[PDB]
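Asker: Take a look at this one; I'll ask things after.
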Amino acid sequence: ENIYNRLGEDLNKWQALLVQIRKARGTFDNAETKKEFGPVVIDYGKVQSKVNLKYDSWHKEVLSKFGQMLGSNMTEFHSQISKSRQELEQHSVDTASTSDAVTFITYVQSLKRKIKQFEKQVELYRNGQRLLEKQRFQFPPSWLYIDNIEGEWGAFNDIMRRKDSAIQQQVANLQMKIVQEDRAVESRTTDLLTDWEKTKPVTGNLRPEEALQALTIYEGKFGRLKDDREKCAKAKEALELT
Amino acid sequence: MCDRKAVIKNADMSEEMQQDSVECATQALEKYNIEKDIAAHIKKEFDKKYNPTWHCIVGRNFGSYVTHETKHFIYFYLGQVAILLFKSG
Amino acid sequence: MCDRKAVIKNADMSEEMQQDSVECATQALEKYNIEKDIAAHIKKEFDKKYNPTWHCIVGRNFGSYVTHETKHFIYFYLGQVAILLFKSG
């Protein structure tokens, strides 16, 4: 508990621990059992074997911890592949719900870094798990083996970059769609400006309640126009190519 | 029982179906001595189990490159036997 | 050109594409030294010519039991190298 708390969560540090304990055991290696000094004889081998077994048990139990976060990276793998299948099948150049599309498009860029992140984790992992077999692990089927998953991650990355990039390039149609959409938004904005100038009920002769209802209708359609303008602007900045 | 560790080598499938593969292939290797027969038993069992269609190879020296259905592929080792099982069809 | 006389063990497909498989496998063997690469090359070539989804197996010792669509199956030997090419997808 003490050493684990001091280490905390650090995989590379953990690999350093393992190489350190391995080299410590190796340096401990000896054959003599009794260092006689002068006429004085001392047992040396009994405690030698005992502490060697202590090292072995300690090193083994230390190894035992890592499998759990290995399961973590496993779940990361799974969550990636099972869901990325659906997500690649999802979007298309058409489907003027492009906003959501470009939303996910922005999403996938946000993922790219994490990809590299996960990738290097896998690299660290693919090193530590190697120790696992030369530390003689009983890899229980329970967990995926090598590319058992891996291969699947490589497949994942390649499939993402094959099609997502392409569909990102075919966006000029979406670009001009956004262009005409915002143009219609500006036209409706000018129309609503003119309607507001016409509709000014500022005169006191009008009944407060009826003109209130008319202003409520105006405000409903005005909030609708505001929603249109803000959604067009946010789609523009999310797509950010236009 | 001869404890032949099953090295689920490469895979696009769930963990339960891979362990079912390991168990079924261990059973086949205990039951038959012919690689063609091992592959036949494994393929027939999985055809009965997860609905067609699979392709299974059992052997010592073979290299492969195919297309399978997603979540429906495994390749592993039992003892000195490499076993590939992928679904495409 | 090393006359590795192709001996055909099984075939459910036309003589023209039989010869096509023999020629493509000979080209792959002359070009590649890894069985997996030979299988990938033959699979890719047959994906290009006779359309996916093909599946190719190259090896010296393997047992196979697969389902294939009609008119798209071959299993033959070039020297000691057995090659099983069948369509499934």
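Each residue's number is its place along the chain shown, starting with 1.
Going by what the header records, the deposited coordinates were determined by electron microscopy, 3.5 Å.
Cβ coordinates are placed from backbone N, Cα and C, and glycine is handled just like the others.
Copying in the features that Swiss-Prot gives for the protein in this structure:
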type: MUTAGEN; residues: B:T67 to A; note: Abolishes interaction with PAK1
type: MUTAGEN; residues: B:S88 to E; note: Abolishes homodimerization. Abolishes interaction with BCL2L11 isoform 1 and isoform 2
type: MUTAGEN; residues: B:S88 to A; note: Abolishes growth factor-mediated phosphorylation. Increases BCL2L11 protein level and promotes apoptosis
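Situate these features within the shown structure.
Answerer: Sequence-distant neighbours of B:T67 (mutagenesis position): residues of the same chain at least 6 apart with a C-beta under 8 Å from its C-beta are B:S88.
In the shown protein chains, 20 other C-beta atoms lie within 10 A of the C-beta of B:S88 (mutagenesis position). Classification of B:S88 (mutagenesis position) by DSSP places it in coil, neither helical nor stranded.
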Asker: Using DSSP with the three-state reduction, classify B:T67 (mutagenesis position) as helix, strand or coil.
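Answerer: Where B:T67 (mutagenesis position) sits, the three-state DSSP reduction gives coil.
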